[PDB]
Structures are given as C-alpha cells and as structure tokens.
Amino acid sequence: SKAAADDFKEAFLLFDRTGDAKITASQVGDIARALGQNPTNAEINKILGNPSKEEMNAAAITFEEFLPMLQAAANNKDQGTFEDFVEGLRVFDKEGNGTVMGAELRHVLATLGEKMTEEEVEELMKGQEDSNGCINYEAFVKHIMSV
Amino acid sequence: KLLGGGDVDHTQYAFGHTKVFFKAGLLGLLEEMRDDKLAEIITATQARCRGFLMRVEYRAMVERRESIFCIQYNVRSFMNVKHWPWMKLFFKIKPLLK
Amino acid sequence: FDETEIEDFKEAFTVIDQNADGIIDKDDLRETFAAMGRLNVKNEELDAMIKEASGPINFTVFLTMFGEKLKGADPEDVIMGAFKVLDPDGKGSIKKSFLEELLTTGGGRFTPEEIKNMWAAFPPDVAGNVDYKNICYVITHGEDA
Amino acid sequence: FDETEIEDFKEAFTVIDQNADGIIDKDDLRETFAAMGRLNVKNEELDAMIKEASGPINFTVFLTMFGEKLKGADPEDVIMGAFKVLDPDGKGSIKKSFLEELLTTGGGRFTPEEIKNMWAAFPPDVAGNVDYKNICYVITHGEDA
C-alpha cells in the first residue's frame, strides 16, 4: 500500500542477477519468503498454474506481476500460529520435556510432505541440537521464528 | 513409526501384537476427510518450513560472500605468479630464511 | 599485506640485492641466479624482470610490483580457515564434486573450465577436494613440494 | 598492575614514541603504523586515539588511559590459577555446560547472552569450557594466535 514499502523493489534488485529488473518465476517462492512471507511450496505452485503460468519453461519477470503476487500471499500469513508448531512437536515425543531425538526430526523434515534437502535440515539443527542427540524444540522453534 | 507421516486419520487404525487394524468404509470415509485436513494443517506447516529452510540458506550464502573472494582472487595470483622468475627465486630462497 | 609477509619480502629483497645498497640492478639478478645454480641465465630474462618496473627496484618498488600481481594472495592460515568452514566437522578432506558445484554455483570465479585447470596441476586429491592443505601450501609457495 | 606489566607498557611506549622525547604525538602514531605495514592509516584514526586523552601522551597518561580501560585485566598465571581451581584434578579441560551454569549461578557477570558472546569468538573448546589456556592467552594478548 506503501504504507508504500519501496524496499521490496530494492530487494528485487538484489535477487535479479542480470540487472534488467526481472526475476524468474523459480525465484519468486524464495523471495516471498525473504520479504517476510511463508507460503507453502504447493501454494506457490498452484497459484502459478492457476494463472496458466508454467514454471517448467523459461520465465522472466516484471515487478508489476511480482508485487501483486506478494500481496496475494500476504493474506495467508494468518496461518503462522506458533501454538500449533510447538504442539506438533510436543505430540511427536513422549514425556514432559520438549526434546526430539535427532534423526526423528531430520528424517521427518526431509521425507514428510514438502521435501526439505538434508543439507537444509542439517543447517536448521546446527547449534540447537547438542551431542546428546536431543533437540529442544522450545528453543528450536523460538530460533526458527527469530528469522 | 511409518504411519508417522501422511495426511491420514490417525484414528482409523489400531495396532497390536501381530498386526494393525484398519477401517475401510466409514472409518474409511472419516480418514479421508481427515486427510484433507492435514494438507491444510500440513500444507501450511510445510510452507513455513520450506520458507524457513531457504531463509537459512541466504544467511549462509551471505556469510560465504567474502570467504569465496578471498579464495577466488587468491588462487588467480598464484596462477600468474608461479611462472615469474622473481617469484620462483623467492621460492627457492624462502627457505634459507629465518 | 601482513607485516611478517612484508618482512619475508624484505629478506628476499636482501638476498637478491647482493650489493646491499637498496636497489636490485641486473647484476644482482644475475648473481643471485648464478648462486642458485643458473649458469646459463640469459640477459633477456633479467631485462624482462626490469621491464615490469617503471624505475629501479628498491624495496617499495618491489613491494608495489608484488602487490599488483598478488591482489588475491591469501596466507595459509586463512585458506585453511575457509577449508575448515567447508569441512566443519574437521579432519576430512571434502569431496571432488562438492567443491566443483560450490565453486560454480556461488560465484563466476568458480566456473567449470577453471575447475579443470584447478585439477590440472593441483593434483587429484587437491583437485577433487578430498585432501586439503597441500593446496594451501602451494598457493602461498608455488611448485611441487 | 604488576611491575613487569608496567615495563611491557614502557617498552611499547618507546616503540611508538620514535622521537624518544617521552610524548607520543600523532606523527609517532603514524610512523609506528607505517613501520608495521599500515600505509593507508587515516589521520582520523590518529585523532581518535588522541581524543581519548585530555593531554599529551606521556608515560603516565598512557598508563592511566590503559588502566581505565583494563580495570579487570588479569595476567595469564592468575587466569590459569582460577581454571586449575575449576579443574582441581588437573589436566582436563572443563565441560561446556559446567562453565555456563557456574558463570550464571554465581554471578550476574556470568549471565547467559554474555555466555553466547564468550563462545562466539572464543571458539568451541574455549567457549565450551573444555580446553583451557588458549583463552588465558587471548585475554592477555588479543586476536587469534
């Protein structure tokens, strides 16, 4: 709305590697996340196809399409409730203390639903899981929602 | 452990000493509804993750920014130098030093 | 340029300047090469070294000539710093295909053709990205050790 | 301030005061930095060092300025004294979680956030509280050794 945030246009100049002021359709998922929006990858996929837009063939962009797609994704930020994120992992391990065994969270984050690479899974556990093999998800989900 | 995943009704089944028990076609119906309900619940929980996942990649990419350059330029030098008289000289000589 | 690296270039300047007056002339170049075993060092090699400078080779002209050729020179401790961040679990030499993918996909300086030249005298282990450390040695001091 | 530490500051005062008159002026600061390899040392850095004093930098003004910045400076033998009392059986570097709990639970200076900053350049072993001794080195003489 501007509140006209012109820093979204300045961040589009940091993600366009050619400097022509266009951003390919394959970068739009990760740049919506870098502007403070977490649409799921199936949602980013649907919307695209919904608009008869094929992410399979070469794509370019213009700021005039990327701005309204970020504004259509911005209504879905009401789905980001931290009660359900901590209660999900509290149902994932027994006893009254928030600890996932290391390999349980790593294999679930790579193979269940939207596949996260094991390189990204190791980069998200690095520091929050110590050598006991127990990830405290009270501080883990706190630090994941700090970015 | 397997049933851990899936946007499936975690109700409709039941385990026991030699086997699992499963509904169809009602309980079958239940689950289905359930299934959709996790895509929601799930699909949404996936996203953030996905999102978040790459959000850490940027923090790494960025860190890396210079360490590369350092590496980048640094090599190039050598490729140029290693063929230079003066540099070979310094090389044989570099040891006699203290 | 760290100060111990500048003191190493001051010691190399004193070993090539055998007249000890502060300016390496062509006679100093030839007598340093003859003391290393080069009895056949041509005058055209000495003239090509002097043709890289605009004036006499005093200590600051030798430092500026080496600065302009070594604009990406990195000491062994900072190269091992970056390779310990690439192998953050320690000890292991990193895979060949991991260094080829990460050089290309991050930067234009890590493009492939250049990666074939990296494997080409930096041998297999070095090239591959498995060993480590010998490449830091030969980037700070060239030729086979 | 022990007397050998004051003699170390007298030797550092004589190496920065290259005019040997007893007062470090801005020309001494610039010529000591140029002799360490700093050819690009700006005049604003020299002015910010002189702006920390109310008068000329003689030996007692340099000692009082260093005293007021190092009001908790501890020599390496007293830091190893305290770490030998934390590891009273000798040899072993103490656990990471033991130093985090004992810093917090005894004092307010050992609060966590500060403990994350301790781990942050004082690396793992140091941060963790396992090694020992390298942290005493870098507290008496900074930067990576």
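Numbers here mean position along the shown chain, with the first residue as 1.
Determined by electron microscopy, according to the entry header.
Placement of Cβ uses the backbone N, Cα and C atoms for every residue, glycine included.
Swiss-Prot annotations:
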type	residues	note
BINDING	C:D17, C:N19, C:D21, C:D28	Ca(2+) binding site
MUTAGEN	C:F83 to L (Swiss-Prot position 103)	Results in 50% reduction in actin filament velocity
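For C:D17 (Ca(2+) binding site), the same-chain residues lying six or more positions away in sequence with a CB closer than 8 A to its CB are C:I23, C:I24, C:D28. You'll find the Cα of C:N19 (Ca(2+) binding site) roughly 43 Å from the Cα of C:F83 (mutagenesis position). Sequence-distant contacts (6 or more apart, same chain, Cβ under 8 Å) of C:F83 (mutagenesis position) comprise C:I94, C:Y132, C:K133, C:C136. Secondary structure at C:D28 (Ca(2+) binding site), taken from DSSP and collapsed to helix, strand or coil, is helix. Local packing around the binding-site residues C:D21, C:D28 was summarised as the count of other Cβ atoms within 10 Å of each Cβ; on this measure the leading residue is C:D28.
Other residues of the same chain near the Ca(2+) site, with their Cβ within 8 Å of the Cβ centroid of C:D17, C:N19, C:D21, C:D28, are C:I16, C:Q18, C:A20, C:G22, C:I23, C:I24, C:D25, C:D27. Of all the Cβ atoms in the protein chains shown, 11 others lie within 10 Å of the Cβ of C:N19 (Ca(2+) binding site). In the three-state DSSP scheme, C:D21 (Ca(2+) binding site) is classed as coil.
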